[PDB]
Each structure stands twice: as structure tokens, then as C-alpha cells.
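The next block holds one structure in the form of C-alpha cells; read it before the comments.
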Amino acid sequence: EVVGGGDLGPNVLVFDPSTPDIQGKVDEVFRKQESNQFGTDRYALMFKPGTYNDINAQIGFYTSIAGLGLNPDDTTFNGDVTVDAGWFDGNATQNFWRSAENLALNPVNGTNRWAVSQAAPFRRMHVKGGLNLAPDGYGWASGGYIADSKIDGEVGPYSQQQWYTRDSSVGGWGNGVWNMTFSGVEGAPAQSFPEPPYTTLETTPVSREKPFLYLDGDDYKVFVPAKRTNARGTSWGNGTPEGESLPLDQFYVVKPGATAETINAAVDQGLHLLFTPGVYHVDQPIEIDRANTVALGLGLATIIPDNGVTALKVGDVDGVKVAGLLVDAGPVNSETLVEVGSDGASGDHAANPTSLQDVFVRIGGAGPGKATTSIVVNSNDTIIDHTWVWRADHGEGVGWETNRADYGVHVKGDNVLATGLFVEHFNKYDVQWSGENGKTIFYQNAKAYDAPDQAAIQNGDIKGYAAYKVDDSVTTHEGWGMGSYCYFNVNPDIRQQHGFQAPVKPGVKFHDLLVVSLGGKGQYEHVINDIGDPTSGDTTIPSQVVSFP
Ligand SMILES: OC[C@H]1O[C@@H](O[C@@H]2[C@@H](O)[C@H](O[C@@H]3[C@@H](O)[C@H](O[C@@H]4[C@@H](O)[C@H](O[C@@H]5[C@@H](O)[C@H](O[C@@H]6[C@@H](O)[C@H](O)O[C@H](CO)[C@H]6O)O[C@H](CO)[C@H]5O)O[C@H](CO)[C@H]4O)O[C@H](CO)[C@H]3O)O[C@H](CO)[C@H]2O)[C@H](O)[C@@H](O)[C@@H]1O
Ligand SMILES: OC[C@H]1O[C@@H](O[C@@H]2[C@@H](O)[C@H](O[C@@H]3[C@@H](O)[C@H](O[C@@H]4[C@@H](O)[C@H](O[C@@H]5[C@@H](O)[C@H](O)O[C@H](CO)[C@H]5O)O[C@H](CO)[C@H]4O)O[C@H](CO)[C@H]3O)O[C@H](CO)[C@H]2O)[C@H](O)[C@@H](O)[C@@H]1O
């Protein structure tokens, strides 16, 4: 059999307004995690409700930080939750795999710094001041994601290339660079793309905030927010939100040596899943096939599928909420790494969809890794709300053929919604969409940097594979605020025909598309299909299309 809750383990650090020496304890964790890009250390830093002084929590790799009130101001720092780029000389483009949630910050000089790139979510926060998203010195950065937050002051992206903000409120917005996209953001500036580069939607068509651990006195529980349709502003701002409150004791609590058979036992049983911060090798797919199951990872908990298996398969059921996991490919090629629904998923899940939130996939970088497709999205009405699906461009075990990964995300279900979609470096199509009435709000892609010649990436009569392809027999699709970048470093004479590919049809629509060549390392011929300017020069200027077709 099994057994509910238990021990969060030595990787979940639980503070309150004693705990002696706080700076020192978060100081240590940062020293060991700051440069630790591909290590297997994992940590979640959890703060009980209360007020905390003379704090500055610098957050390194694979560190999550959060509060345990039901609401963010229940846990207040007079002080900072800080990400900077010291370890990389003010270059913030490797500042990955960390997170902040459910805290109020009163930043020591008036502005908190969160200078991150991909897979660094900022959720359910209240900043009582400004928010600077740039490293000190204002060097390179490539984030980013804010949801369900209230920034009393101005957000300053400065050097940030791109950004997505959802269902939030901001006291100001400083600038854009290439693609700043907003949905359901109060204080968002009006649609203006290309100058400034702002894509702005009054509302988010559907959203459902990511589940989180909190304290009910001396009782741990997981708050699980309900669906909001046409979401705008925060879910918490005018007080206690809609949801359901599940005790720790109704979760199976995964520590790094459970098997996929026991994780499974536990699900078949009716227990939810809470992954404690660690790395979990499995020899079978984790299989979630009960409705309303919650599978929540702390401290960037990571699943590695061995033996070429799929890591995670969700059945054809309502309401599964997968949140806060990194899926890291093994050296043996996996056919798929994550599947949501079966091969031909026909029913609906309108009222109670399945979602992936802060689900990150890595192929290579910490050793060789391979997978044919990373995420397959079969079930109708699925919500993909912040994902980074990343074929490693640096680190260990990468190479055009060494960490080969042809396909990033393939969407086959209908009425699927992606908000905050980041997918990079696949050998073939990064994103393919075959289902009907899909919607993407915000896309960031960089193409494979390692392609060795033009022939390698030939797509029939087309040079390259689109970063985002909508199948030709698709009738209805819409995308907002989307960019694809190239940096063909191995062979800069390569040409990429386009960033985007779609049939021409009145029901297929795109808004605010762009492609960019980074320092002239290769060029795009067009933006989408054979439409839009090629990129030219070595000067980093996007080519843009505002409206299509
Ligand atoms: O590393 C692997 C990792 O790589 C990623 O891809 C890399 C990619 O991110 C990188 O792209 C470079 C790109 O970011 C860079 O963008 C610049 C942008 O930084 C610049 O910002 C300016 C600010 O500099 C400026 O600062 C102001 C300052 O001048 C003044 O002193 O003070 C002001 C305050 O008072 C301050 O504001 O502010 C302005 C706005 O006011 C910003 O615009 O802006 C320019 C364009 O305007 C923009 O181009 O450009 C580089 C080239 O020029 C790019 O190279 O490129 C790498 C390649 O070398 C990529 O590898 C991937 O995504 C990850 O998957 C990989 O793992
Ligand atoms: O006390 C509250 C504040 O705490 C901060 O956290 C500290 C943290 O930011 C700091 O990180 C250091 C990095 O900033 C540093 O990175 C270098 C840059 O500083 C530098 O920028 C300069 C720029 O300052 C100057 O004005 O102009 C120069 C050029 O025109 C520009 O270069 O650029 C460097 C690269 O060229 C870059 O390396 O590197 C240090 C060493 O690794 C980091 O230490 O570290 C502190 C250590 O404890 C943190 O406390 C918050 O960020 C603030 O928001 C808080 O208010």
C-alpha cells in the first residue's frame, strides 16, 4: 500500500521570524547555488507568516522562495528577494530555474531586482515599490514571467529582450526592447507595437492560478485556485480567493528514492503528489489518471526518465494540475517526455481543464540527453501557463547529433491555450499545432545554434523548420506577441526561411510577430511564410509583421 503526508525532508527549509541567523542561512544556500547551473542540488526556502527584517535573499540556481500565508502580505520582507548576474559578469542570460511566490517585499532602496531569464517565475507577489528586471550594469537578459502580482511602483525591464505579464497590476512600465506582452494587466500600457514593442490584451481568456503550499496554523495545506475566465488584475487583491484547501495528509510526499510504481500506487489510491526538492530517476512513466489530481513540485524538483521511457503521462480526465517540475531527458532517447491525454483525445474539459504550470523541460546540458518530442498535448481545453522547453545550447552533452531533439511541443487537442510559451533550439519544429482554435499569448524562441550547414535543416523546398507551425488543414488559430531569434554560430552563412508557418485562412490570425538575427550569425529570409522583410546587417534589428494574413 502507501501513506499520506510525512517529512518535507532536509531540502525544504522552513523559517520563521526567529530562526537565528537568516541572512547567513540564505547566504550559504546562494554560495553553493549561485554558479551551480547543472548540479543536482535542489532547495525550497519557505517562510512562515510574519514580518522579516534586514533580509536580502539572493536566489541562485534551483532555489524556490515563498511565503506560507494564504495571502502574499501575510509574509512580508523588509528587504529583498534578489537575482543579479555577478557570477556571469552582468550577463543575466543563464539565470535560469528559480522562483519566487506568495510574498510581500518592501525593498531596501525602494526597488527589488529580479534579473532573470527563462524558467524563473514571479507569482503571487506584492512589491511595495519598483521592480527592476535588469542586472546591475544593465547587460544582457532574456526573461521572463510575472503572474498574479501587484507591483506598487514601476516595472523597469531596461535590457530585457522580452517579457510576459499576466493578470497583475503595475504602478508603471519602463520600456520595451523586442516583445513585451501583457494580458489582464492593470497599469499595462496600451497596445502600440512596434513602437514601443507592447502587445496588450485587456483580459486573459482563461487562467487558473498555480497551486501552492501554505500554513493553516500548524497545519500544512495546498491551496488550489479555481478557473477565472476573462481574467484581469490579481486573484487575491480584494481578498480571500476562490479555491479548495487540501491537507498535506492527502498528498503523497515524494522523496528521492520513491519509484514510479509507488508514486503511481499513491495516485491510483487517490493521493495527490508533492515532490520535495530533489532529482527523481524513474524507469516507468509517472501516470496521472484521476481527475483533479494535483502534482506539485517544490525547489525545482526534477524527473529524469531512464531507459527511454516517457516521464509523465496524464490521462483523459478533468482538472489535473501539474506545477513546478523540471523534466530532464536521459541519455537514452525518449519518444516523448510529457504527454497530456491519449493518442486521439476526443472529449472535452471546458469547465475543469488540465494544466501545466512552471513545467520546464531540458534536453542535455548536464550530460547527454535526447528525446524525439518533448511535450505532446492531446487533451482538449488544456492550459499551458508558463513553460520553457529547452534543448540545451551549452553545458555538457550537447551537440547537433549528441543532444538531438527534433520537436519541442506538439499541440493536437482543440481549444488549447498557451500563455507564456518559451521553446528553444530544437533540430526541427520547436512548436507544431494541429488542433483547432488554439491560442498563444506570448512566444519566445531561439533556433538551434549548432546546425552545421544549410542541408542539415532542409524542410523540403524550405530552408529551416519554423519555430512555430500551424498545420495547413487548421481552420481557427490565434497568436499574440511572438518572436523567434537565430544565432547560427557554427555556420553563420545559414539562412532560416521564416520564424512562423501557417495556412492562409481568415480564421488563422497572428498579431505582433518578429524575427531577429543575433549579431549577424545567420539571417531570416522572412518573418512568416514568405512574408515580412528578411533580417539584414549584424546590428540586431528585428523584422516585424503586425497583422496576418
Ligand atoms: O547564453 C545562452 C543562452 O542564450 C540565449 O540567447 C542569447 C541571447 O539572449 C543574446 O541576445 C543578445 C541581446 O540580449 C542583446 O540585446 C540588446 C539589449 O541588451 C539592449 O538593452 C538596452 C540597454 O542596454 C540600455 O541600457 C541603458 C544604458 O544604456 C544606460 O547607461 O542607462 C540606462 C538607464 O538609465 C539603460 O536603460 O537600455 C535600453 C533601453 O533604454 C536597452 O534597449 O538593447 C539592444 C537593442 O536596443 C538589444 O539588442 O543584444 C545582443 C547583441 O547586440 C544579443 O546578442 O544573444 C546571445 C548570443 O551571443 C544568445 O546566446 C538563449 O535564449 C538561451 O536559451 C541560451 O541558453
Ligand atoms: O543592499 C541591497 C541591494 O543588494 C543588491 O544585491 C547585491 C548584488 O546586486 C551584487 O551583485 C554584484 C553584481 O551587481 C556585480 O555585477 C557587475 C556589475 O555591478 C557592473 O555594473 C556596473 C555598474 O554598477 C556601473 O554603474 O556601471 C558599469 C558600467 O557602466 C557597470 O559595469 O557590471 C559588471 C560587469 O561589467 C558586473 O560584473 O558583480 C558582483 C560580483 O560577482 C556582484 O556582487 O552582489 C551583492 C553581494 O552581496 C548583493 O548584495 C540588489 O541587487 C539590490 O537591488 C539591492 O538594493
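Heads up, chain A uses Swiss-Prot numbers, so what you see runs 57-605.
Header says: X-ray crystallography, 1.8 Å.
A Cβ is built for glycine as well, from the same backbone N, Cα and C atoms used for every other residue.
For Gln174, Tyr194, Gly195, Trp196, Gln217, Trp446, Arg447, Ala448, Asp449, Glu480, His481, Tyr505, the entry in Swiss-Prot reads substrate binding site. Residues within less than 8 Å, Cβ to Cβ, of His481 (substrate binding site) and separated from it by at least 6 positions along the same chain comprise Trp446, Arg447, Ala448, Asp449, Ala461, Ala502, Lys503, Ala504, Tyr505, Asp506.
According to Swiss-Prot, the mutagenesis experiment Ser198 to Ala carries this note: 13-fold decrease in catalytic efficiency while nearly no effect on substrate affinity. Under DSSP, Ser198 (mutagenesis position) is assigned to coil, being neither helix nor strand in the three-state scheme. Remark: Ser198 (mutagenesis position) has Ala148, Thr149, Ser173, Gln174, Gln216, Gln217, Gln218, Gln500 as non-local neighbours, by Cβ distance under 8 Å and separation of at least 6 in sequence.
Here the residue is the original one, while Swiss-Prot reports the published mutagenesis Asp449 to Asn with the comment 330-fold decrease in catalytic efficiency while only 2-fold decrease in substrate affinity. In this structure, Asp449 (mutagenesis position) belongs to neither helix nor strand by DSSP; it is coil.
All protein chains included, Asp449 (mutagenesis position) registers 17 other Cβ atoms within 10 Å of its own Cβ. The mutagenesis experiment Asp449 to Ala is recorded by Swiss-Prot, whose note states: 1200-fold decrease in catalytic efficiency.
Record note (Swiss-Prot) on the mutagenesis of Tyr505 to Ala: 150-fold decrease in catalytic efficiency. Under DSSP, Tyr505 (mutagenesis position) is assigned to coil, being neither helix nor strand in the three-state scheme.
Close to ligand 1, meaning a Cβ under 6 Å from one of its atoms, is not one of the recorded positions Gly195, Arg447, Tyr505. Annotation for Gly195 (substrate binding site): same-chain Cβ neighbours under 8 Å, separated by at least 6 residues, are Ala141, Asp145, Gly146, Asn147, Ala148, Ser215.
In this view, the densest Cβ surroundings among the recorded positions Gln174, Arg447, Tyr505 belong to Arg447, judged by other Cβ atoms lying within 10 Å.
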